[PDB]
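Participant: What follows is a structure written as structure tokens; I'll ask about it next.
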Amino acid sequence: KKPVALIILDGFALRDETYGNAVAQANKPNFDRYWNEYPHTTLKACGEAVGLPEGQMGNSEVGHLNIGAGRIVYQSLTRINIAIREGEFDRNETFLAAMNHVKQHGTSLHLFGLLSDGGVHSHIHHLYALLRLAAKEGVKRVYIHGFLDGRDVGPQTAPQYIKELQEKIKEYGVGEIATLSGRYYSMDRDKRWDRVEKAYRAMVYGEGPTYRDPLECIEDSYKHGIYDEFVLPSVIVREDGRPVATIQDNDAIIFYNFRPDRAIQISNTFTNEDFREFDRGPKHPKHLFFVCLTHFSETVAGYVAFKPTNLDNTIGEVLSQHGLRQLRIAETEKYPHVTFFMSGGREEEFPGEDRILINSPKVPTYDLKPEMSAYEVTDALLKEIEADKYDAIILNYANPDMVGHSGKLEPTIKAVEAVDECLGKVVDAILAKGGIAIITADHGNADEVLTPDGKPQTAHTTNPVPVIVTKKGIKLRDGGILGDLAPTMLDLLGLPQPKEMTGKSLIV
Ligand SMILES: O=C(O)[C@@H](CO)OP(=O)(O)O
Ligand SMILES: [Mn+2]
Ligand SMILES: [Mn+2]
């Protein structure tokens, strides 16, 4: 059994500038020798090359979606942007049905989601659009529950988004900031229900740090070293001390996040008839008209503003169609990406598809444990390899990305070095079994964890990702894109390429 392994170094991209560049500064003997001894190239992992607006940096969802589809996969950010551009956004039956619900039943419209222009999980402009739509539709009570970013944008940039939103509110003549919470709580994806609950109780019970002024809230949190991403779920109150608004029975909610991994948990908390993760309390809200900007999960009992579209014949499906055994493996943080997103937005495994989930460390932030669970993932996978069970493997090492999001150089360097020690063990074990490895990344991040002035850089970058095919005697094209990865693997696998995969094998 000669396995072909797709190894994704999450957040590992190529950048000449070495300042604050953890990828370039890390000692990567393994990665370096493979780059030197095998055919390599780089791929466009951002902008139109991956289905996003030009200039928009990539991410795990976009990257893994494109990597597995073998075609340029059109993304939500782009599609919704166009909807707003073409005057289609205001015509959305779901947005309107939700607005009709509050007016007809005299309830309130709640708007929550990532408050920034990161463009990864949402865009603050989409919120402005909903607000103007709400005003246009004559919806009296509209409340904003903002989730502070700091991960897709500057670590202490909330004030400007809050400031701009307030200005927009005044201008549209509708809306009220009710709560402010760090995406660390309201947008968790690691089933850390303790985090989720904090966000939930602030929004439904007005429990959490209280302020009259949204900006005084952020100021106070900064004062305690707590920045945007980790801001404690707080409540904005009126002059009489009462919360500006809590989510109640028959209210409508429009979750304006278009990325699913970090939206399913809080969405389930609000819509699940029987929720057990934790006790929502007897007076928790029911009969909520819940709207998801895009599809999150079958579990969320709500509606979908922008319906999803099938992604047929992705690598996972082609591999399955030809009777091959495939294994998806990664630790928690990137488990959703190597499965759901890699499978083209599919939850169910394909026949013949095995998945291994290795739990990420129990640390608040990963700069605290840069090697994360890389070694366990590696150990786990090395065993599978000895077993001779899989024809195809899709491995994702989360470290470069996960610890690079801390905006810290030394821990990210360690992160990269840990992954390298691991990368060598895996590629060396695959070559020994006669297989071949495709070493790559889904986008940048670790290549820049410090701003030119040395401040923490906590988000992705727009640089190109590396590509190494451990097969002597071949040449790789140069202007490729992620959507070319699937075709290359199939080529290596000698499996035929489906017409759906409009990508092109990198092998000359
Ligand atoms: O952590 C996340 O949700 C994003 C950043 O907002 O990173 P990635 O796309 O790598 O998952
Ligand atoms: Mn990623
Ligand atoms: Mn990331």
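Chain A is numbered as in Swiss-Prot; the shown residues are, in order, 3-510.
Looking at the header, which is where the method is noted, we find X-ray crystallography, 1.7 Å.
Placement of Cβ uses the backbone N, Cα and C atoms for every residue, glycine included.
According to Swiss-Prot, the record shows the following:
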| type | residues | note |
| --- | --- | --- |
| ACT_SITE | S62 | active site, phosphoserine intermediate |
| BINDING | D12, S62, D444, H445 | Mn(2+) 2 binding site |
| BINDING | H123, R153, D154, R185, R191, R261, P262, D263, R264, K336 | substrate binding site |
| BINDING | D403, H407, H462 | Mn(2+) 1 binding site |
| MUTAGEN | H42 to N | Decrease in activity |
| MUTAGEN | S62 to A | Loss of mutase activity |
| MUTAGEN | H66 to N | Strong decrease in the mutase activity |
| MUTAGEN | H128 to N | 5-fold decrease in activity |
| MUTAGEN | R261 to L | Loss of mutase activity |
| MUTAGEN | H462 to N | Strong decrease in the mutase activity |
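Describe the structural surroundings of these features, if you would.
Facilitator: Under a cutoff of 8 A between CB atoms, and with a sequence separation of 6+ in the same chain, the neighbours of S62 (mutagenesis position) are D12, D263, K336, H339, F343, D403, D444, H445.
Using a 10 Å radius centred on the Cβ of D444 (Mn(2+) 2 binding site) and all shown protein chains, the other Cβ atoms total 34. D444 (Mn(2+) 2 binding site) falls outside any helix or strand according to DSSP and counts as coil.
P262 (substrate binding site) has a Cβ environment of 24 other Cβ atoms inside 10 Å.
Counting every protein chain shown, the number of other Cβ atoms lying within 10 Å of the Cβ of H462 (mutagenesis position) is 31.
The Cβ of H42 (mutagenesis position) has 18 neighbouring Cβ atoms from other residues within 10 Å, across all protein chains displayed.
Counted within 10 Å of its Cβ, the other Cβ atoms near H66 (mutagenesis position) come to 30, all protein chains included.
For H128 (mutagenesis position), the Cβ neighbour count at a 10 Å cut-off comes to 26, with all displayed protein chains included.
Within its own chain, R261 (mutagenesis position) has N61, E63, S78, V122, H123, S124, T296 as residues 6 or more apart in sequence whose C-beta sits under 8 angstroms from its own. A coil conformation is recorded for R261 (mutagenesis position) in the three-state DSSP classification, outside any helix or strand.
DSSP assigns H462 (mutagenesis position) to coil in the three-state reduction, outside any helix or strand.
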Participant: Filter the recorded positions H123, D154, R191, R261, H407, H462 down to those with CB closer than 6 A to an atom of ligand 2; keep them in sequence order.
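Facilitator: Checking each Cβ against ligand 2, none of them comes under 6 Å.
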Participant: Just the recorded positions from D12, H42, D154, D403 whose C-beta lies under 6 Å from any atom of ligand 3, please, or none if there are none.
Facilitator: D403
Participant: Tell me, if you would, which residue among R191, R264, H407 (binding-site residues) has the fewest other CB atoms within 10 Å in the structure shown?
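Facilitator: Looking at the binding-site residues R191, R264, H407, the Cβ with the fewest others within 10 Å is that of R191.
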Participant: Taking the centroid of the Cβ atoms of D12, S62, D444, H445 (Mn(2+) 2 site), which other same-chain residues have Cβ within 8 Å of it?
Facilitator: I10, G13, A47, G60, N61, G65, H66, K336, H339, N398, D403, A443, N447, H462
Participant: List the residues in the vicinity of the Mn(2+) 1 site, defined as same-chain residues other than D403, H407, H462 with C-beta within 8 angstroms of the site's C-beta centre.
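Facilitator: Checked against the 8 Å cutoff, the neighbours are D12, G13, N61, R153, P402, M404, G406, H445, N447, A448, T460, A461.
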Participant: If you check the recorded positions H66, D154, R191, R264 one by one, which have a CB less than 6 Å away from any atom of ligand 1?
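Facilitator: If the test is a Cβ under 6 Å from any atom of ligand 1, the answer is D154, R264.
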Participant: Round to a whole number and give the Cα-to-Cα distance in Å for the pair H66 (mutagenesis position) and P262 (substrate binding site).
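Facilitator: With the alpha carbons as reference points, the distance is 13 Å.
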Participant: Under 8 Å Cβ-Cβ from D154 (substrate binding site), six or more apart in the same chain: what's there?
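Facilitator: Non-local contacts for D154 (substrate binding site): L116, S118, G120, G121, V122, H123, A461, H462.
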